[PDB]
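Engineer: Got a structure here, written out as structure tokens. Questions coming.
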Amino acid sequence: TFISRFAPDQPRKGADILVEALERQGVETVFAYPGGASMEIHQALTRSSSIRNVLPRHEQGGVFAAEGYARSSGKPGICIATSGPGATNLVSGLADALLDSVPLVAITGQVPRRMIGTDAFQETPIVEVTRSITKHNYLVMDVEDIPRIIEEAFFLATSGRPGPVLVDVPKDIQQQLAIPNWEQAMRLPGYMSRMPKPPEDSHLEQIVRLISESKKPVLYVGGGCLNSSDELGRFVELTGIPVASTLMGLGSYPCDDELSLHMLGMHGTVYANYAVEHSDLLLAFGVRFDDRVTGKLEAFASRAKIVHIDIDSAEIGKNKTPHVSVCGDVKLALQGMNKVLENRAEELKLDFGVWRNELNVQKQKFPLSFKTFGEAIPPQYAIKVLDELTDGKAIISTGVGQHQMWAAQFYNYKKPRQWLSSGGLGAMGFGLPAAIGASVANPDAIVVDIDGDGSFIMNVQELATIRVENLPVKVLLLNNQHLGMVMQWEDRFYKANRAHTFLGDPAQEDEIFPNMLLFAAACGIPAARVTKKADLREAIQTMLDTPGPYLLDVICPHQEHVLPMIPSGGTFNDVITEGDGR
Amino acid sequence: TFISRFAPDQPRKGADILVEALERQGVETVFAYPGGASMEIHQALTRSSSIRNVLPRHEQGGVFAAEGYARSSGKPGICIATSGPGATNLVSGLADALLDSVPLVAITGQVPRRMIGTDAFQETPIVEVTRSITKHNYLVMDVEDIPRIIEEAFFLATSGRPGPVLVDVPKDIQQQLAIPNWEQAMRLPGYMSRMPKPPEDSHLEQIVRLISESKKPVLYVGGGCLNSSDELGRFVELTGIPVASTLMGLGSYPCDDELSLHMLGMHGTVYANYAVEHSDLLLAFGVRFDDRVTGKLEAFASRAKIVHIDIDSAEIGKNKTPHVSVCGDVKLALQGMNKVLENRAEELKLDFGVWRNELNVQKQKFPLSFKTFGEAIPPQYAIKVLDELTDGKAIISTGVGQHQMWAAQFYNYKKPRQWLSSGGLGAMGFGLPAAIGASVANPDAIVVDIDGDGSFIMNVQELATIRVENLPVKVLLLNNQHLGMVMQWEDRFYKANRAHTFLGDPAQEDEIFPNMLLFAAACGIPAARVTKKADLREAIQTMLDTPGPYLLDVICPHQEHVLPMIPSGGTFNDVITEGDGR
Amino acid sequence: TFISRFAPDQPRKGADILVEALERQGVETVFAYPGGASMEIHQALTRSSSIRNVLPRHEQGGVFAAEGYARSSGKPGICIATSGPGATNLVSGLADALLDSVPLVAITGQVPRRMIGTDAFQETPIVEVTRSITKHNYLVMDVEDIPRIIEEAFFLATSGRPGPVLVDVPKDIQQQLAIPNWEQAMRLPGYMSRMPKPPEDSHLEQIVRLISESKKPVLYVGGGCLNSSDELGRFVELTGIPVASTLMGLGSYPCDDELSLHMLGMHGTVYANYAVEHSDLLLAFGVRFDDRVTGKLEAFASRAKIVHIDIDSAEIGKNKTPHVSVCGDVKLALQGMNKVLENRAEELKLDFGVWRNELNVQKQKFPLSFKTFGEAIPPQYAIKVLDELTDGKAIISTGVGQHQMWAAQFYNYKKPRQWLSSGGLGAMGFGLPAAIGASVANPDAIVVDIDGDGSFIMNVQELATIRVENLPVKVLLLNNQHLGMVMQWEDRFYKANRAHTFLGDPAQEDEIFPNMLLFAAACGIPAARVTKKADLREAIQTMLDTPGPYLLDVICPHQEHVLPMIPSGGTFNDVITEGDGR
Ligand SMILES: Cc1cc2nc3c(=O)[nH]c(=O)nc-3n(C[C@H](O)[C@H](O)[C@H](O)COP(=O)(O)OP(=O)(O)OC[C@H]3O[C@@H](n4cnc5c(N)ncnc54)[C@H](O)[C@@H]3O)c2cc1C
Ligand SMILES: Cc1cc2nc3c(=O)[nH]c(=O)nc-3n(C[C@H](O)[C@H](O)[C@H](O)COP(=O)(O)OP(=O)(O)OC[C@H]3O[C@@H](n4cnc5c(N)ncnc54)[C@H](O)[C@@H]3O)c2cc1C
Ligand SMILES: Cc1cc2nc3c(=O)[nH]c(=O)nc-3n(C[C@H](O)[C@H](O)[C@H](O)COP(=O)(O)OP(=O)(O)OC[C@H]3O[C@@H](n4cnc5c(N)ncnc54)[C@H](O)[C@@H]3O)c2cc1C
Ligand SMILES: COC(=O)c1ccccc1S(=O)(=O)NC(=O)N(C)c1nc(C)nc(OC)n1
Ligand SMILES: COC(=O)c1ccccc1S(=O)(=O)NC(=O)N(C)c1nc(C)nc(OC)n1
Ligand SMILES: COC(=O)c1ccccc1S(=O)(=O)NC(=O)N(C)c1nc(C)nc(OC)n1
Ligand SMILES: [Mg+2]
Ligand SMILES: [Mg+2]
Ligand SMILES: [Mg+2]
């Protein structure tokens, strides 16, 4: 099948073996930034005709690009860096991918083996450093192990609970000649013998039974359902159970559906939290009962039976004790439960209409709401216009903060892998680079990065990348001259005492600083600004119509606040529904 | 002495205690970027009237700024970040400070103690991660320990071999009220009982004896002499021994002195290496026999007695076996040896004139040299003009690569802490932020950042910082559209096969991309470009005269090569003296 | 309440503070072996009038004695050793206590703080070494922390899932004078915030419901019920559900009860395993689904709903996925379920008589059985006679191997903490020392150690301890000249090819070697031997009647085999029911 590039008996550099290992893995895109310790790999990289490299302007831009790629496709993301500083500049991405469970494979060059542990030029114990922030990592000590390690890395990165895997390759190993054996068996006896088995009809039977015995059932869908979109959908029409989602599960189930309670959590809708607060059957599929969702654990879903299906055993019972658990692939769990539901149809007569109304009233008395002031642009409205003009078919990349929450609240995702946002670690400067990856992974798609002026600038250097790689990335910048989310907290908990949260120039407090348009100009990317709500729709429309890259600097009043809001460690009775820094 | 801000019996937040601990340490400048987990500290920070905060646009800019501060002053550098992503974004700086032995103290907020180890929002085992890349680190588990930990951190960071120390402070510890005890004794029994003692007249006597018995003595000065400038100077006029320096020791001894052999190493002058290759007495003061200096160890200084004085015992004998070692402060070693030299003056009759000539001939037959082509600007010449126009009294910040080597070769440092450059780890994107720190630490000084287009862009966001903080930073950008140092290696070892080393836009190969001037414009920083050598002096002169920030985009032909050059792991007989990518 | 021994304002050595901390913890017995690094503690120990020390002849005898103490009482066990070799000689005990979840506190002296990490005399990184084999450990760095660390150690050792905690105390800290503060609050925010909450009536309600809905229910009781003897008993008479127990749960429920299916597992009764193989409701209380119990996981209890109640969340779902879990104290779970069972009595009408008969038939067709040959002594019979003569009220200590399995099969424990045997790690040489601890903890009890000639000799030096401490320990030695359990495996899987399993003297293959009676003689402990089954009852009777220590060397044919037997990783269909090495 795989047509190689070297004679079956022809020796090649380890570098060449590693690249072929990537080709053999199906990799066709990598984000690598050249450095002395990784030159060989880059050279070997040019000899490949199937793998293309998107050279970023910073290694952090490399990983985030790799995450965007992974998140927007389902394929693993591949980033490559050199030794020392190259490697250290990946840390945030690795930690981010681990926290959000994103399939990733990072390759870093390392000093020659004999030089390791001598404070050699450009060296750092990257395996030591990254051990706690990666799913697993390796330090190649012989060119013979390359094929096996690369296969184990991709296997581990994409199986079970997806996650990052780093492979450290010494320079001398890169230059060493050898005849690769593409048959070696992986050495993963423990991991593999612990891989969940398909769900038993036994357990699934108990769930379908718990459902029929409930009056107030609620689905609590998370990131773990991103691949069971159909299965999940079907399950919903067979049970008619309201669907509340996490920030990571957005898209698994359409937001524009009447059964959709939308997002729950600290900034979830009042009705989604209500539904969970008063439920009697919590179907937690693909979630990890995070604190930004439970608040006070003892008070979370305290009135119902909890069914928790997760691919990671270490997650079942970590914070909430289920009354029914199922360790395994939620996609298969749904597939099985749908069967049972289709057969015992009539004998079940599932009807939760009364529950849905008790809910649809809350959805009515407390819908997501924003306020418009004069001709100022409401960020929510901006996002809403973007939704409308793109017909909600756009891939949305995001920074971290208020804009991130509004980009989640006011856009309606039809499918999963349309929403790329750093949730667990919440890393700033994620949007622009992530957009880059999503675009390369989806050439014919609309890719809009909804950023904040704070986040946007951290990895603004990637604008050079977007231009040179000629990627149609659109940047919907919601500029509010501040570090919004931190600012909102100062207002509500520190009597609005600003502590280094203003990003503009104090010398000219009324001038928009910096002038993001000029950053775009420097990288030859057409840009425009809008201040009046009136001419916002056309602005967004222009951005979309103009071929290629485009930056739309949208100005918003900073006193805006994300709502509703359940303070950290709170209860549904603590939800804040109104007020702003105004 | 220290007038507090809280009643001796008045409880305050841990946050307030930590800041007072910083004031009590003499800290008057910190570089902190606000985040949820560190809000309290930032609030406590606003209540301080002695400590000023320089808010960067990226946490990596925060640390590098802290390094620049430290390096340009001698004081420790203080950077503060939030939990999770804030913390991870410091890794490169910490690793950099450890490798170059820079006094640093980093404070990171952390999630509440009870939340630690639960995959909480924005958390990462920063102490675990940073253990191998820091001199030492802590995880505060009680507000009572703050005073002690902060004192131990500064003590450890600045004593012995300077280095980075990270202190992890949980959010709940920050908000906890207490009465600080500023008397607690440090718990450093092992460390302190191992702190080198002043040099014995015994050993020093043997060195002064070895000197008188030598014919070809050579001083190999390194970063460890940055505080013994005078002592070193005196020692030289009492012995008349030629001074070769490392990239980290530049400035310890004036480059514009006839006894100065300048820098040795991979890119050292042909005469400095010659002097060491043929010496019979190597006086290695404050060096760590790095590979970019020794190349092939068995061949390095293989013809002479090696005297190695280092403050770190783990360094003496790590690569080269001394024939005489002295574990202790080189400043004191010099002080003592100078005494012995002044007394036994006449009876010694130290004269190495013949050696100096055998050398001064090499210095003549092989001086540092560059070539001029038409009206193109030679980067070396540019730097030389900068030297002239600033009278070599400027503080020079640097990126990593060719420009870094030329900025080292063609500038004459009169004193130490005038040359701030990442040597051990060699981190890119170090120059702009480092310049920021050096400037804040030296308000009335000329601070020029000699950058490369590759490095400059990684942390270009710090231009916003420079403007808002109104710092007179000058950026002498040597734009060559490539990743120079990597490019030079492709030329000499890969038949000039470019592998992702071009930073411009392939669509318009002749247009300078990006347009660095517009980046400057976005942040309101006056900028200009020069392409003709003719009008270079005026350009540089303008940059200097124009009050405040200034960016001078200097265009250079990329086929330039740094010379001479001893390939990695080579010998003096392998030194390359000519050729370029032309 | 606690009357101290030092003035509230009187400084004392750390050593004195540590002992008072032990007195304040209720400790009245410790097993310590003096060494240079721990002298101070031993001195401080003599000044205590409440704590008595049982000096062993080996530190391994110290820990095992501490385990026996703990296991036979419920109180934590306290052993103390010196630095270096003293400490290392505890490793096996610590690992043993961790594996079996035994409350233990070990204190080791350490070299002075300043000497740590210098290869000092008698030092070893005991905290580093023991980190993975202890529940938690400490390294005291200041005399001020002694009170707090000791309190945290006992708290952690006895709470949640009991386990070993080691405290490393530097010599200088021991001699340092201070005024102890017995009020300091423990620093266990994470641990404490994660301590299970009492069971909710919700879950308990579901269990009681699952019971009424089952036809073939089976209780799978383990070590975790050792403190819920009554609760468990009551639960059984309210549901009439058969009770199968693990090797660690023996005694929780009386073996001499008709509802008792006895022990299950690799060497469990054929009927206990049958009951589990064909059950429809597995009530796993206080067990950890060990492999010596499940064999092939997919085949274990594969026909029923699994309810698993455990105090350790990390155990629920580790090997078998429950259909109902309850993280919390099984004692409280039982208490709650018994209430529900008493009220809904009539409406439940729980009757499992048919199940019990389907079982009582197996119990009849396949009872535990042994064979008698001529006048040779059957080890099983010996143990049975011991049971009879002691009326099953004796505390039984054990070695590891065949004798251990027979001591478990042929003795009927009425209550928990009557059976002290190393199960998880299965350490040899555990019996004699454990007996010592059980005896000191139960002065007026019959304490018989059923040992094997292999195990008995490893810590035979403790016979000196038994005599000097004048403890009424009886040693029922089942001498078979071999390493039985290993021997049985050679017979069934290696064609009886003996590989170093014979403990006698090959020169006189028929002579019993060694002569255990003479070991007893050396320590002045009356002893006797029996070879004829006929005069066995009187022999055992004598041992019991003779005041004080006594060793009865019982000779048995070695070709005996433990039965039944399900080979490692097997199924109930693989159970071996007959055959011996004969
Ligand atoms: C400023 C800010 C505010 C936030 N506010 C909110 C908020 O209000 N609400 C909110 O929801 N979040 C919020 N978050 C995000 C939050 O931090 C968590 O990232 C999010 O709650 C995690 O949701 P999750 O557990 O569903 O997804 P993940 O964290 O992706 O976890 C998925 C889980 O599914 C399991 N799983 C994976 N694949 C499969 C499979 N095939 N079959 C079965 N199981 C599988 C995993 O192993 C894991 O346990 C916020 C973050 C930031 C930065
Ligand atoms: C592109 C690139 C090229 C390079 N090329 C060269 C080159 O050609 N030549 C070159 O020199 N370097 C070069 N380097 C830098 C190089 O990596 C090393 O950083 C440098 O050689 C280290 O020199 P050092 O040992 O003198 O200083 P340091 O690394 O700072 O080490 C100082 C030493 O002094 C000891 N010491 C500290 N304080 C005291 C005191 N008070 N008393 C006594 N002892 C003390 C320390 O503990 C330590 O062992 C290059 C780096 C890069 C990025
Ligand atoms: C030669 C040899 C042969 C063996 N053969 C067998 C055999 O055939 N059958 C057999 O059973 N064993 C056998 N073993 C013993 C075996 O290795 C395991 O030690 C035993 O199966 C463990 O049983 P357990 O899980 O019930 O107890 P433990 O290992 O003590 O585990 C108890 C569990 O209960 C939990 N728990 C503790 N306290 C509480 C509380 N208050 N409330 C709720 N939960 C709590 C714990 O945290 C833990 O998960 C053998 C060992 C040896 C040396
Ligand atoms: C990146 O550094 C190393 O990996 C390295 C580290 C210590 C000893 C020998 C080497 S090496 O000989 O094997 N390679 C090397 O020095 N390289 C690959 C390198 N590349 C570039 C682009 N510049 C410089 O040095 C100034 N070195
Ligand atoms: C940064 O996060 C934490 O440190 C934290 C992590 C897990 C549980 C509880 C907390 S916390 O309650 O103590 N604090 C918190 O959630 N903060 C301080 C916070 N700050 C900001 C600016 N935004 C958000 O959340 C969206 N949280
Ligand atoms: C056990 O050793 C140590 O703990 C120790 C180790 C290194 C340096 C200094 C000491 S020490 O000075 O503080 N103590 C010491 O040497 N002791 C307490 C000791 N005790 C005995 C019974 N014999 C010997 O030494 C032969 N030393
Ligand atoms: Mg903003
Ligand atoms: Mg360049
Ligand atoms: Mg035996």
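Going by Swiss-Prot, the residues shown for chain A are 86-667, listed in order.
Method on record in the header is X-ray crystallography, 2.9 Å.
In case you wondered, yes, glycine gets a Cβ from its N, Cα and C as well.
These came from Swiss-Prot, pasted as-is:
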{"type": "BINDING", "residues": "A:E144, A:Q207, A:487-488, A:511-513, A:538-540, A:565-570", "note": "thiamine diphosphate binding site"}
{"type": "BINDING", "residues": "A:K220, A:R246", "note": "(R)-imazaquin binding site"}
{"type": "BINDING", "residues": "A:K256, A:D376, A:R377, A:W574, A:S653", "note": "chlorimuron-ethyl binding site"}
{"type": "BINDING", "residues": "A:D538, A:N565, A:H567", "note": "Mg(2+) binding site"}
{"type": "MUTAGEN", "residues": "A:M124 to E", "note": "Reduced catalytic activity. Resistant to imidazolinone herbicides and reduced sensitivity to sulfonylurea herbicides"}
{"type": "MUTAGEN", "residues": "A:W574 to L", "note": "Increased catalytic activity. Resistant to imidazolinone and sulfonylurea herbicides"}
{"type": "MUTAGEN", "residues": "A:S653 to T", "note": "No effect on catalytic activity. Resistant to imidazolinone herbicides but not to sulfonylurea herbicides"}
{"type": "MUTAGEN", "residues": "A:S653 to F", "note": "No effect on catalytic activity. Resistant to imidazolinone herbicides and also slightly sulfonylurea-resistant"}
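So that I understand the layout, could you describe where these features sit and how close they are to other parts?
Structural biologist: Counting only same-chain residues at least 6 apart in sequence, those with a Cβ under 8 Å from the Cβ of A:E144 (thiamine diphosphate binding site) are A:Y118, A:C164, A:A166, A:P170, A:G171, A:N174, A:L175.
Within 10 Å of the C-beta atom of A:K220 ((R)-imazaquin binding site) sit 22 other C-beta atoms, taking all shown protein chains into account. A:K220 ((R)-imazaquin binding site) falls within neither a helix nor a strand when secondary structure is assigned with DSSP, and so counts as coil.
Around the Cβ of A:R377 (chlorimuron-ethyl binding site), 20 further Cβ atoms fall within 10 Å across all displayed protein chains.
With a 10 A radius on its CB, A:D538 (Mg(2+) binding site) counts 27 other CB atoms from all the protein chains.
Proximity of A:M124 (mutagenesis position) to non-local residues of its own chain (separation of 6 or more, Cβ distance below 8 Å) is seen for A:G194, given in sequence order.
Over all protein chains present, the Cβ of A:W574 (mutagenesis position) has 16 other Cβ atoms lying within 10 Å. In the three-state DSSP classification, A:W574 (mutagenesis position) falls within a helix.
Taken residue by residue with DSSP, A:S653 (mutagenesis position) is part of neither helix nor strand, so it is coil. Close to A:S653 (mutagenesis position) in the fold, though at least 6 residues off in sequence, lie A:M351, A:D376, A:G380, each with a CB less than 8 Å from its CB.
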Engineer: What whole-number Å value do you get for the CA-CA distance of A:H567 (thiamine diphosphate binding site) and A:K220 ((R)-imazaquin binding site)?
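Structural biologist: Pair distance, Cα basis, whole Å: 35 Å.
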Engineer: If the chlorimuron-ethyl binders are A:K256, A:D376, A:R377, A:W574, A:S653 per the record, what's the largest distance between their Cα atoms, in Å?
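Structural biologist: Output for chlorimuron-ethyl binders A:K256, A:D376, A:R377, A:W574, A:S653: max Cα distance 48 Å.
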Engineer: If you count the C-beta atoms lying within 10 Å of each candidate's C-beta, which of the binding-site residues A:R246, A:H567 ends up with the smallest number?
Structural biologist: A:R246
Engineer: In whole Å, how far does the CA atom of A:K256 (chlorimuron-ethyl binding site) lie from that of A:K220 ((R)-imazaquin binding site)?
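Structural biologist: The Cα atom of A:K256 (chlorimuron-ethyl binding site) is 24 Å away from the Cα atom of A:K220 ((R)-imazaquin binding site).
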Engineer: Sorry to bug you, but what's the C-alpha spacing from A:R246 ((R)-imazaquin binding site) to A:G539 (thiamine diphosphate binding site), rounded to the closest Å?
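Structural biologist: Pair distance, Cα basis, whole Å: 32 Å.
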Engineer: Taking the centroid of the Cβ atoms of A:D538, A:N565, A:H567 as the Mg(2+) site, which other residues of that chain lie with their Cβ within 8 Å of it, listed in sequence order?
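Structural biologist: Checked against the 8 Å cutoff, the neighbours are A:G537, A:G539, A:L563, A:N564, A:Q566, A:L568, A:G569, A:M572, A:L588, A:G589, A:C641, A:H643.
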Engineer: If you count Cβ atoms within 10 Å of the Cβ of A:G539 (thiamine diphosphate binding site), leaving out that atom itself, what do you get?
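Structural biologist: There are 28 such Cβ atoms around A:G539 (thiamine diphosphate binding site).
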Engineer: According to DSSP, folded down to helix, strand and coil, what is A:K256 (chlorimuron-ethyl binding site)?
Structural biologist: helix
Engineer: Reported as an integer number of Å, what is the Cα distance between A:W574 (mutagenesis position) and A:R377 (chlorimuron-ethyl binding site)?
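Structural biologist: So the Cα of A:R377 (chlorimuron-ethyl binding site) lies 15 Å away from that of A:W574 (mutagenesis position).
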Engineer: Of A:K220, A:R377, A:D538, which is closest to A:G511 (thiamine diphosphate binding site) if I measure between C-alpha atoms? They're all binding-site residues.
Structural biologist: A:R377
Engineer: Any same-chain residues 6+ apart from A:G569 (thiamine diphosphate binding site) with CB under 8 Å of its CB? Would you list them in sequence order, or say none?
Structural biologist: A:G486, A:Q487, A:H488, A:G537, A:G539, A:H643, A:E645
Engineer: Going by Cα-Cα distance, which of the binding-site residues (A:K220, A:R246, A:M513, A:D538, A:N565) sits nearest to A:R377 (chlorimuron-ethyl binding site)?
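Structural biologist: Spatially nearest to A:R377 (chlorimuron-ethyl binding site) by Cα position is A:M513.
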Engineer: Among the binding-site residues A:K220, A:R246, A:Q487, A:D538, A:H567, state which ones have a Cβ less than 8 Å from a Cβ of chain B, giving them in sequence order; state 'none' otherwise.
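Structural biologist: The binding-site residues close to chain B: there are none.
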Engineer: Have a look around A:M513 (thiamine diphosphate binding site) and count the other CB atoms within 10 A of its CB, chains all included.
Structural biologist: 28
Engineer: I need the CA-to-CA distance for A:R246 ((R)-imazaquin binding site) versus A:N565 (thiamine diphosphate binding site), whole Å please.
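Structural biologist: Distance between the two Cα atoms comes out at 37 Å.
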